[PDB]
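Asks: I'd like to ask some things about the structure below.
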Amino acid sequence: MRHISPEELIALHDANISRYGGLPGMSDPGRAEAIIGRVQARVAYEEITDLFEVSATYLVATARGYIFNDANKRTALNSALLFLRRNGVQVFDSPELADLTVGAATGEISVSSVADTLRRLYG
Amino acid sequence: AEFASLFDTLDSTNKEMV
Ligand SMILES: [Br-]
Ligand SMILES: [Br-]
Ligand SMILES: [Br-]
Ligand SMILES: [Br-]
Ligand SMILES: [Br-]
Ligand SMILES: [Br-]
Ligand SMILES: [Br-]
Ligand SMILES: [Br-]
Ligand SMILES: [Br-]
Ligand SMILES: [Br-]
């Protein structure tokens, strides 16, 4: 399946900051690579073939990861949906996405639960 | 353009979350 690289995650964040606003820059050099590398390793190791579970893992990992000074939630959401789109899943905006992403970010909504919602919306 | 199209699609939610 087609994954999102750390540098792509960063570029997506930076483009989002430019378009919508927010504080620039990364919290800690290396964290993007650490987190996204972890996601991809886990997907291989756990043999996760379900696109919605994988999208959810990107979403939760970035939302909780504090890779950036700002727009972590935006980057989390857009990257998850970019992931779905690259893998042939049509995506569209839904008024449920904001609260979903916040819930993921605060640790209130698990990967499994995020995947369940994405699957309802887009599957 | 990869990103611009994605942001266009999710423009509402992106704005909401700022
Ligand atoms: Br930035
Ligand atoms: Br970083
Ligand atoms: Br992970
Ligand atoms: Br945000
Ligand atoms: Br943030
Ligand atoms: Br909407
Ligand atoms: Br979780
Ligand atoms: Br853009
Ligand atoms: Br644009
Ligand atoms: Br799109």
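Note that the numbers count up from 1, one per residue, in the order the chain is shown.
We read in the header that X-ray crystallography, 1.7 Å was used to get this structure.
From the backbone N, Cα and C atoms, a Cβ is placed for every residue, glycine too.
Pulled the feature table from Swiss-Prot, pasting it below:
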- A:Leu12 to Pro: Loss of toxin and transcriptional regulatory activity (MUTAGEN)
- A:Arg64 to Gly: No binding to EF-Tu-GDP (MUTAGEN)
- A:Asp70 to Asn: Loss of toxin but not transcriptional regulatory activity (MUTAGEN)
- A:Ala76 to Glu: Loss of toxin but not transcriptional regulatory activity (MUTAGEN)
- A:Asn78 to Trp: No change in binding to EF-Tu, 100-fold decrease of affinity of doc-EF-Tu-GTP complex for AMP-PNP (probably also ATP) (MUTAGEN)
- A:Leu82 to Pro: Loss of toxin and transcriptional regulatory activity (MUTAGEN)
- A:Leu84 to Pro: Loss of toxin and transcriptional regulatory activity (MUTAGEN)
Asks: Under 8 Å Cβ-Cβ to anything in chain B: which of these mutagenesis positions pass, A:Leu12, A:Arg64, A:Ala76, A:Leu82, A:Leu84?
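Replies: Listed mutagenesis positions passing the 8 Å Cβ cut to B: A:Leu12, A:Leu82.
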Asks: Which of the three DSSP-derived classes (helix, strand, coil) applies to A:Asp70 (mutagenesis position)?
Replies: coil
Asks: Write down the Cα-Cα distance for A:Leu12 (mutagenesis position) and A:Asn78 (mutagenesis position), rounded and given in Å.
Replies: 8
Asks: Express the distance between the Cα positions of A:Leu12 (mutagenesis position) and A:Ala76 (mutagenesis position) as a whole number of Å.
Replies: 10
Asks: If you count other Cβ atoms within 10 Å of each one's Cβ, which of the mutagenesis positions A:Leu12, A:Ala76, A:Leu82 has the most?
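Replies: Result for the most crowded candidate: A:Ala76.
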Asks: State the count of C-beta atoms found within 10 angstroms of the C-beta of A:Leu84 (mutagenesis position), not counting that atom itself.
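Replies: I get 21 for this one.
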Asks: Which of the mutagenesis positions listed here (A:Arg64, A:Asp70, A:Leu84) have a Cα atom within 10 Å of the Cα of A:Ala76 (mutagenesis position)?
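Replies: Candidates kept after distance check: A:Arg64.
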Asks: Between the Cα atoms of A:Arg64 (mutagenesis position) and A:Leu82 (mutagenesis position), what distance do you get, rounded to the nearest Å?
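Replies: For A:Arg64 (mutagenesis position) versus A:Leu82 (mutagenesis position), the Cα atoms are 18 Å apart.
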Asks: Let's check the environment of A:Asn78 (mutagenesis position): how many other CB atoms sit within 10 Å of its CB?
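Replies: For A:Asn78 (mutagenesis position), the count of other Cβ atoms within 10 Å is 29.
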Asks: Given A:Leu84 (mutagenesis position) and A:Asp70 (mutagenesis position), what distance in Å do their CA atoms have, once rounded to a whole number?
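Replies: Just about 23 Å between their Cα atoms.
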Asks: Between the Cα atoms of A:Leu82 (mutagenesis position) and A:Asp70 (mutagenesis position), what distance do you get, rounded to the nearest Å?
Replies: 19
Asks: Please go through the mutagenesis positions A:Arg64, A:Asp70, A:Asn78, A:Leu82 one by one and keep those whose C-beta falls under 6 A from any atom of ligand 5; give the result in sequence order.
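Replies: What lies within reach of ligand 5, judged by Cβ under 6 Å, is A:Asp70.
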